[PDB]
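> One structure, as structure tokens, below. Some questions next.
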Amino acid sequence: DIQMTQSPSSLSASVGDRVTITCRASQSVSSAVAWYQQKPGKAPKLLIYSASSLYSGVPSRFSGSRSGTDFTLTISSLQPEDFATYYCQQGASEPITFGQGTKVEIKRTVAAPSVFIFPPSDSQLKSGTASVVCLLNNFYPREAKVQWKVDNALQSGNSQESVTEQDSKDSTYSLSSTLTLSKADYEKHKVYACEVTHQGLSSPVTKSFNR
Amino acid sequence: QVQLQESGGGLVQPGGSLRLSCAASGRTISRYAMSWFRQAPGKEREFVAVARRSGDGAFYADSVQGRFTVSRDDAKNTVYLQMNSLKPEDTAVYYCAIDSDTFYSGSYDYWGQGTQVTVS
Amino acid sequence: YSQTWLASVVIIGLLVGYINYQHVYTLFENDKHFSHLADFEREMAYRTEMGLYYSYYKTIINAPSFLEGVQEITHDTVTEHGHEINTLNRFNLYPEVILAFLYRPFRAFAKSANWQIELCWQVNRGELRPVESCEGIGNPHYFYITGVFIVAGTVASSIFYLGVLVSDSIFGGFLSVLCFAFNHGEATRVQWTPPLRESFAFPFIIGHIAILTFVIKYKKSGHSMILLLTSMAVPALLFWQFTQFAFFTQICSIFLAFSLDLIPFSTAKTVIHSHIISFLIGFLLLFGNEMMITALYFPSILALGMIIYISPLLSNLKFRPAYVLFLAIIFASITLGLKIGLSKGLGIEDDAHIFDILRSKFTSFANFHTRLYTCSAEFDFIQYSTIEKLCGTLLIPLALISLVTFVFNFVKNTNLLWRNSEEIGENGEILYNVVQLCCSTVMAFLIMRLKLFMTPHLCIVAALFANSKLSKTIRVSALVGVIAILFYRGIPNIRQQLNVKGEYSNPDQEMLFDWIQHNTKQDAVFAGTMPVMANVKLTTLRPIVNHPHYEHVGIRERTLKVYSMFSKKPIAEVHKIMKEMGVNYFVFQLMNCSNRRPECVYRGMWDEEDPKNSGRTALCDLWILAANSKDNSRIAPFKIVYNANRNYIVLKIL
Amino acid sequence: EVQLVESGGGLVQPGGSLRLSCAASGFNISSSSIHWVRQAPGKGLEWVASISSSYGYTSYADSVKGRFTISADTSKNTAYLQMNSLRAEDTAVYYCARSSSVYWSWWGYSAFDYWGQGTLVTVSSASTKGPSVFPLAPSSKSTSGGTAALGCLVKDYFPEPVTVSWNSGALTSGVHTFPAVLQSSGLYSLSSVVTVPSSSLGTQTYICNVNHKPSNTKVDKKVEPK
């Protein structure tokens, strides 16, 4: 019955840039909120409790402010080891509720994505179904868009999307998009196309082929 | 039902400073996002810059990282672009581009005339 | 629909008040027959403590001026012969003062206007002498009774308003007044006992409760609410001393609401300020009665004020049970420490008779003083007959169902364990009234006569059945079903109440009082059993030593000395005691010297606290033979100066 | 030093039940409360249930109230969470956090300071089998001569852990690993692609070896350019 709303769902800033993350509670818990940090594949660790009291062992570059029902976690000097997800929780009611979970990313030079088309292999013509895929790589930021159409046929519910973690070399991403059709749905219109729109481009990138 | 205009111009000179501006008419910018693009002969349709709603992070093209300054005025619904140390490889048309998708996935539909800049 | 609703509410409340007034006045006229009774016979109609209260109203109305009469009653030397008591703050005689102050100019202006406000004529009794029975508002008895009954008719209007407030609909007020009418026999006795103190004060107590419920429900505050609460608290405090304990159980309830975040800060501040001012004014008007301090009403006010004012410091507390337990500990500890820090501290030593009865009910504390209360059958436990009679009208099942419904809704629309100091929980007036009902039920079960508190609160709680929050056609069609089934089992009680008439007097006491008129001097001092002494003072205007208002300190040991003529003491000792107190005559009955249920006859109450004197011949065993043998031989210094048909005996002290 | 350890996770069938344990070292239990928090792939953190062992106070979230059970005993300094009638969304990783005792909460629960590492629990109506490995070559109509990416796909397997490598690990430039995606039939499917350099895609018939311990599958597929 008690919940938190968090506007900065995803925040991207460079190393050394001050970052502020807000937390708003629908009710009026007094000061029983806390901030947490979780790394991918690891368990969370406690950073600040009572909205202002810094924990022990955690570095002194995390500051917690409270104004009324609003709370704020601030890092003056963002550092490479301080790249994880953050959470905001209250403990003033029996249903203990966390926040949505914000993510801090690395500023980098955005580059145009590179996409390639791939038809089903020779093993897909005897299994009763076949998949056409698009492999896209080397772009920034996170938000993109991939579309599938066969002779201008809009799709809904069948697309498969797989997304890679941020690369350790150039801090970029990779996507695999999959359109799977059965054998009875395979020998239809031979023109198979794949469209991608990104914020870093004006015209859509289309990869199309003929069966 | 959307449109925008770009002001400024003039025959620029290398080593100077520029102050471009683009303003939308009939539609606001608090909810939408915004971008800047370049159009040049031989290599047009090149990305330049993008910013979404308030300054949560502004992205720049690779060769112009830091040389562009972008300022926003929601009340005036205007974008100002500050230019310094202009190299002679900036002969192109600047376009203030609007994207109609709130996902910020890059559905740019309006182009306009932009502002032409010729360097020597 | 909002002007029309409120106006109809007001009008219906006034009408039910007038109907209640007429009903009680009819039951009185059926009981005591004042229409064909002489002025001195109406005085004999006021048995035990009512005759003492009416005598001071008679004193003031007969004085040369009002100030001289109030001077007479503030420096009274007749009620207790031996010292000078101030009866105004001592018996709570403010209703008498107000009524006399209004009556004197009324009659004085009636003579000028030649209005015949008083009509009357010769009436003949037959065997006895002719008398005069007098009618009209100009008669003093009727002015007094009309004041009493006008005050007591507003109890029904207050109950109607409380039924409307607690359920937010007119069906609830109708249910409350109907349950009050069909159980009118158990709710009040102002028809049988008009001059009692409760008859003047309880209307103001229930009016105060209604005003408090209104203040809580709409979250009111300011000066204009302090005035309204004080204007109904001061009259109740001036009257009936017991009001203080009532106002204690109110505070105990208010705290319990406050500890659950159902009352805002400003409203509670207004409430406690009203109580502070009302207590100060009552203490001043009662001439600094040291009894008001060291009661439970003053420490409770201070404790609740402290808890209210240190409440914002506990905003950040979240675990509700800890908060409630903390405030409960502070409340109880402060109030108890302030009570004992003034009783066994500064040595004020208030009257502890409330706690003496209660200890005798559970423990074996005998205390002849308590035996005079516990056998009285009005300071006894509640009887199963009353409970079956309340269940007959289905009042108890209805209130029980409403109570369990409220408990269900309250427990399932509020977080029990975790509290927010910024959100008020709503429906605080209903919880306040439910807790008040629980307190009143405990009081009524322990000591009957406190049922005057329980029954109207049962009506108010049964009025919860029409609360819409906790289909219109189904609701309205079943509420009228309840009203109809109530009528089916409540009309018999009204008819039975209206079809009872009292006994026709007795000529013994009139003959005794005539003998006292003619065969004694005007300044003779009288002693005897408590019920007779109030009558001997009311008419016959003689100084007495003991009176029925035995509660306070200064009359308690006097009764224990007076009733030693029913003990096994020697004749010489009781004669010396009577001589020392300075009484001339001792008046009693032979039904006071009878021998089944020991420990409530005086011959058995004088063996618990006088075991050395058992085995010697009882004094009553000598009186009931000195009256029969017609010679005062064995009682050498005692003479039986009055004896007729072996009912009243007047001994004369040599 | 005081620390928390968890056990009891794994793979089960929907509609079943499972019990899992949270033990502690150092501080004795019953002097503090312990709580269970779920974390699901791509989702946030959600408190589940809480116990104070000082006198036995248990609390639940309405999303799981009536099915899960908490029982913490003091002698072994351990607690048990037992869940019945598993739904289709209970697949997640569970963490055993520690907070202050509820009787001493008094201004609210203390922050979860010493979290547990967490155990992953999964429910699937399907059984487990091996992956089918498929090749993926770039089309000759696009990016011919320059950029080229070769891919090896593993389809229709169970459970999640399946690792694919190229030519005994000698290929590293732009290697991408795709997390598996749970489709409707309950079987996982991922791929791995490499931005192969120029000169006719390295003029090599690349080999992808697939490792999956539960089925002991070590199949090696061959991928060549079209």
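Each residue's number is its place along the chain shown, starting with 1.
Determination method: electron microscopy, 2.8 Å.
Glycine is treated like the rest: Cβ placed from N, Cα and C.
Found this in Swiss-Prot, in case it helps:
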MUTAGEN   C:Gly163 to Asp (Swiss-Prot position 185)  In dpy-19(e1295); randomize the neuroblast QL and QR asymmetrical pattern of mab-5 expression. Abolishes C-mannosyltransferase activity in vitro
MUTAGEN   C:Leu196 to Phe (Swiss-Prot position 218)  In allele mu78; randomize the neuroblast QL and QR asymmetrical pattern of mab-5 expression
> Once you note that 6 residues are missing between C:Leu470 and C:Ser471, how far is one Cα from the other in Å?
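Once the 6 missing residues are skipped, the Cα atoms sit 13 Å apart.
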> Cα-Cα, whole number of Å: C:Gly163 (mutagenesis position) versus C:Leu196 (mutagenesis position)?
27
> Under a criterion of Cβ-Cβ distance under 8 Å and sequence separation of at least 6, what residues of the same chain contact C:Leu196 (mutagenesis position)?
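Result: C:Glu49, C:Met50, C:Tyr53, C:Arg189, C:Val190.
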> Note the 2 unmodelled residues between C:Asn595 and C:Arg596, then tell me the distance between their CA atoms, whole Å.
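The answer is 8 Å, taken between the two Cα atoms.
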> Report, as a single number, how many Cβ atoms besides its own are within 10 Å of the Cβ of C:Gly163 (mutagenesis position).
30
